[PDB]
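Step one of this worksheet: look at the structure below.
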Amino acid sequence: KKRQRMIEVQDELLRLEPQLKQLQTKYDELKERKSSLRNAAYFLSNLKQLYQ
Amino acid sequence: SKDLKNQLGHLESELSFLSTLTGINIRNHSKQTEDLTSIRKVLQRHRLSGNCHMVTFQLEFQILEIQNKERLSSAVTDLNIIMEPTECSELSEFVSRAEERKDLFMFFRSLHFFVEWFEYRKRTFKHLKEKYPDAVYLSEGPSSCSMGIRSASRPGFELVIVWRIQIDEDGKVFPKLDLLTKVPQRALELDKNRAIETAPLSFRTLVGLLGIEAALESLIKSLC
Amino acid sequence: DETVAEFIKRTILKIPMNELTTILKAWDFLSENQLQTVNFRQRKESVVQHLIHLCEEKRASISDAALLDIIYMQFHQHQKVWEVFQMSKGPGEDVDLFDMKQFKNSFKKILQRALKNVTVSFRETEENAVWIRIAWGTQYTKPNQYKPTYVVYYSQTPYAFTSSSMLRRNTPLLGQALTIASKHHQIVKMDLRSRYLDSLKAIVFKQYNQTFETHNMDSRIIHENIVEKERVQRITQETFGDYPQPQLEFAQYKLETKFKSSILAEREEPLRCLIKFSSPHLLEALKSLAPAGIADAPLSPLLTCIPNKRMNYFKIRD
Amino acid sequence: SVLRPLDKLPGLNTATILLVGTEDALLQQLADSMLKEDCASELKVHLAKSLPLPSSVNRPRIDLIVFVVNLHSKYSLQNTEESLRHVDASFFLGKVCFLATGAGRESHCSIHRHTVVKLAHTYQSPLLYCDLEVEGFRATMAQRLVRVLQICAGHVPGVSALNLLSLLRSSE
Amino acid sequence: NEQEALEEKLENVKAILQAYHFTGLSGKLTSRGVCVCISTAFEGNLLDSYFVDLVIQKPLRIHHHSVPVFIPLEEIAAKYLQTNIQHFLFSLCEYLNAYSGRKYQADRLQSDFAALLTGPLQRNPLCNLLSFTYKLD
């Protein structure tokens, strides 16, 4: 009976691993995307004000 | 004689299709054969000219086919290519590198990529030349690497965009963008925020955020 | 012990006499100078008994017998029914760096931690093939040498072949071991079973068609309907191609479609049917059906998509 | 289209025969068996799968039609029954023959002989038995068919197709 | 007469196609589409060549090929087949040239300098991982 428990537990562990990987990739790309966007906005506004 | 004309027309159409698909139009080709037998060694000299849509070339090489009982080794013993004398020094540098490396296919592929990037650069510069003719000053022309943005209200304040195309040692081709600002110190003494020294890195981040032409038009609008 | 000797004797008896020298040469267990001593001109039983005497004189373990069994099986490879598996990996995973020792250790450890008594034998052969022989067992029984399981794996590829012998009770375990040792994420079973391993190899890798194009009589008899004959010939040539077809021997269809033909007009239930095609060499008899006049010029897509869709078992609903 | 017996004028010392059947190999073997031996006339053989034939103008007149029925398949029987409705009645007056194949192997037969017995009797035409797989019987059948065709074409003075209809008439 | 000039044009165009054959990538028009021949060479040493069959009808499909299975052609096909097919061909050329060069280096190491190597070197089918021990005199 416990052999089936072995197999099934390994099953859910294996099918949940890639979801965790994908979520990590999405998070750590979105953070840098937001940071870069904010920095670019600040630079553009500052340059526009300096010229004006 | 209609069938022969039909075959000639079909071959001409196929040749044109292959030339416009690959992107290489070849000129006449000449072949010479020499037998140097001691196990057999044959030296074949080929010469051909051609062009890629923008640039002509003339190449001549010789290969040594070594036919044996079980192996047929072919090695490019010598190659020599000639360009037209353009102003692209890196083109000559890569020609020398390919000459001293004695390889052919990478040369063709790199030339294709180079002319591809060159055509995008020219088409991008010429479009922005006409889109905002009152704020753009293409000093050297669309077939160059420089772009000059300037305001007609004051000729003192203007900056330049440098777009370069570089070929690494391996043979790949990559572009690069930068800006150089000719700003008087009057702006430095006016603004204490000091937002001009960080222009290069910030601009390169900007162009990697929303595109190339988008950043260029944003800069044009801000300078307007 | 005696079980090893009995297993070796049974394996040798299974081996034919004409090709016995090649099998023993490939085994490379006994020394070469011990081979010419045995006379192969006598009866088969005497030779078998003599070889048993020589192998019992030397220290012989179960690994040598397993290797001999693997060699015999890969030399025959037509006595069992083979199934295929497909393996999928996540898009965020980079290309794996395959290693023989790491794969072997992981595959051994998975079964060693799952079961208790199990025998694993490996053989790495050319064109990048790995043969694995598994003798199953559990905590309360010794490993069984009468019902082994054969697995063929190709390195850095998503496919793996298996022999359908006794894995029906441990198929998920074998799949988990395969998908863990090779660093993959999902494993599925394809609907493709056959007895010829070469045909499966050709179909799965779709390399059966290698026709590549490059530049480098009794006039008194009048045959009518000649245009129909040439049309059906052209259609057959275009549909079935000209390359030699792969060898298959079985096909199965399940149908759950409604009957449409006054007759069963009021019926709203499907007509359940099961159809089996059997032939010594399939995909060639079907090619000759249209010229023989038994079937229409264009065949049904269910019969001309066996190699393109890479399936052998079909289910069809309304 | 409907095939008619007397549409075109006869040729010079030429006889034409038409064979209708589903199996092409057997028809080809019967044809080149007929043409293997020589005779005083010029023989022409046409092969077809069913009726009506594709439209054409150069086709000469047809003097005899032989329907081949294979007892091992109902498809041939259905095809012959369908094709029998595309010829006029005037063509049945001693110019149509039936040839049954496969009666030797009783275990393979899927059509009872009594069915083709009615089929032949209804249209008032002769019925012949032969196994086309064996060369020895096929040669004899070809010779008999050639003789019948020569009689039908009018190359035998004093004997016509109508008389031949009475000669081969069955008592019951 | 005109036959000689027609034959001269025929041989000239045949020579031109044989010249295209040496640029690395060649193409031939067939009924179902275009058959593309791809060639590999490392340091001027020509190696084995492969072929790919294409279909012109929309959408673009793949009929059959002889590329080794472990080469990841499916993804690159899915992401560049419908746009800039020439870029697809050039990228495939990159992959095949690199793989052929790596295999040639591995084979030259295995065959030529077998005295310094003690045991067989571990190699994967893609030839992207090497591991070997050596003793030099």
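The numbers used for chain C are those of Swiss-Prot, and the residues that appear cover 2-217, 233-277, 282-338, in sequence.
The way this entry was determined, per its header, is electron microscopy, 3.2 Å.
From the backbone N, Cα and C atoms, a Cβ is placed for every residue, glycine too.
Under the three-state DSSP scheme, C:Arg11 (mutagenesis position) falls in the helix class. Recorded in Swiss-Prot as a mutagenesis result, C:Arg11 to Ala carries the remark: Decreases the binding to centromeres.
Under mutagenesis, Swiss-Prot gives C:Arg196 to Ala with this note: Decreases the binding to centromeres. In the three-state DSSP scheme, C:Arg196 (mutagenesis position) falls into the coil class. Within 10 Å of the C-beta atom of C:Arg196 (mutagenesis position) sit 16 other C-beta atoms, taking all shown protein chains into account.
Within 10 Å of the C-beta atom of C:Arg11 (mutagenesis position) sit 15 other C-beta atoms, taking all shown protein chains into account. Between the alpha carbons (Cα) of C:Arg196 (mutagenesis position) and C:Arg11 (mutagenesis position) lies a span of roughly 24 Å.
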